[PDB]
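Worksheet: one structure, shown below.
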Amino acid sequence: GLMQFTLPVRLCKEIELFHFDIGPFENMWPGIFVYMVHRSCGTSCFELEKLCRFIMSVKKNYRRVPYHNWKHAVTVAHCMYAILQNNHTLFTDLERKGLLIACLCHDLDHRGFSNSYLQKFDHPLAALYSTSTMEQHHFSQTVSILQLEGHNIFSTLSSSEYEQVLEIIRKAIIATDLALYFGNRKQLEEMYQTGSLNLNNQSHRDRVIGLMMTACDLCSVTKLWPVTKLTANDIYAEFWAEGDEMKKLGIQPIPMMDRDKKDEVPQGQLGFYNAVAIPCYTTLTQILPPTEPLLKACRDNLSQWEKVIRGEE
Ligand SMILES: Cc1nc(C)c(CCc2nc(-c3ccccc3)cn2C)nc1C
Ligand SMILES: [Mg+2]
Ligand SMILES: [Zn+2]
């Protein structure tokens, strides 16, 4: 009960900043997460025995793929921690509990392949879940882990709080389907500008939580340049493996997934910052002003990709 987690001084300081990298020491990531729950939620939010046992079962059910791995899980949870800590009073006790778990579980049992590749391969998951295929699987895996003897970190919630938290987590995880981001941001953009945005409207909070999940999910673009650049290698290593597998099915992959077209990565990064990342953190900054540093970091990294094209690196 009186047992805190305490990080070394540099981590204790830097973990509070949006651009924090969780480092190459896998064995510290669970402690880093528990630290974030204790400071975000309280030392009372979960039983430490049950949380530790949930954390390690979640870790086990992430696979050894270049990008959609345990490191991604914890990185995306740290971004949500940063957003929550800079927006103290805007979020209920339940949302703070649900969203850090949502981020940890958001890519559970990812195989390194897009929804499109499951569909063209005719993977069983594509018959079971016709839209947001992997994302319904990720939530399904979250529910399974919560139901292992000793793993129900929500046991001490009422029947109705329990139903509310699983519903926060479900929507949170479904919203990490980037296919749903564009429509969600357009609606949030119209609501902010016409002045109709209302954070007491549950359907409005849902869209805002949705945008936060896209922001934490893309947070690789908001790091210091060297982290951003090295994480891009991992993102493309998966994409190019999927390109390879598309070709084995007799289908030319889109350029993004074709290793033959590596040359075009800088222009592809420009497109992505302009069409997806910058709009995302822009709308997020309007709704939640203290998240401006993510927009600032994203703009700095757009500038770094501009320099790559200009042959300056
Ligand atoms: C978080 C994240 N998510 C995505 C999806 C990407 C891919 C960025 C992209 N590259 C291309 C591209 C690349 C090479 C050749 C042709 C096209 C097209 N697009 C959209 N990058 C990051 C950092
Ligand atoms: Mg995902
Ligand atoms: Zn993800």
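Swiss-Prot numbering applies to chain A: residues 724-1036, in that order.
The header says X-ray crystallography, 2.3 Å.
Any Cβ shown, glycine's included, is placed from N, Cα and C.
Listed in Swiss-Prot:
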type	residues	note
ACT_SITE	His791	active site, proton donor
BINDING	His791, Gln992	3',5'-cyclic GMP binding site
BINDING	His795, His829, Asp830, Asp940	divalent metal cation 1 binding site
BINDING	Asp830	divalent metal cation 2 binding site
MUTAGEN	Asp830 to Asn	Reduces activity 1000-fold
MUTAGEN	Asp830 to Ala	Loss of activity and of zinc binding
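All features noted in Swiss-Prot, drawn onto the structure.
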residue : record                               : Cβ within 10 Å
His791  : active site, proton donor            : 23
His795  : divalent metal cation 1 binding site : 23
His829  : divalent metal cation 1 binding site : 28
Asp830  : mutagenesis position                 : 25
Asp940  : divalent metal cation 1 binding site : 22
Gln992  : 3',5'-cyclic GMP binding site        : 24
Distance from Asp830 (mutagenesis position) back to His795 (divalent metal cation 1 binding site), taken between C-alpha atoms, in Å: 8
Contacting binding-site residues, sequence order - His795, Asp940, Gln992 vs ligand 2, Cβ under 6 Å: none
Cβ-based neighbourhood (8 Å from the centroid) of the divalent metal cation 1 site, residues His795, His829, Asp830, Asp940 excluded: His791, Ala796, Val799, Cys826, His833, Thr899, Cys939
Helix, strand or coil at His829 (divalent metal cation 1 binding site) [DSSP, three-state]: coil
Cα distance (Å, whole number) from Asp830 (mutagenesis position) to the residue listed as 'active site, proton donor': 7
Listed recorded positions with Cβ under 6 Å from ligand 3, out of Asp830, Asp940, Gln992: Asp830, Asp940
Inter-residue Cα distance where the pair is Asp940 (divalent metal cation 1 binding site) and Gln992 (3',5'-cyclic GMP binding site), in Å: 16
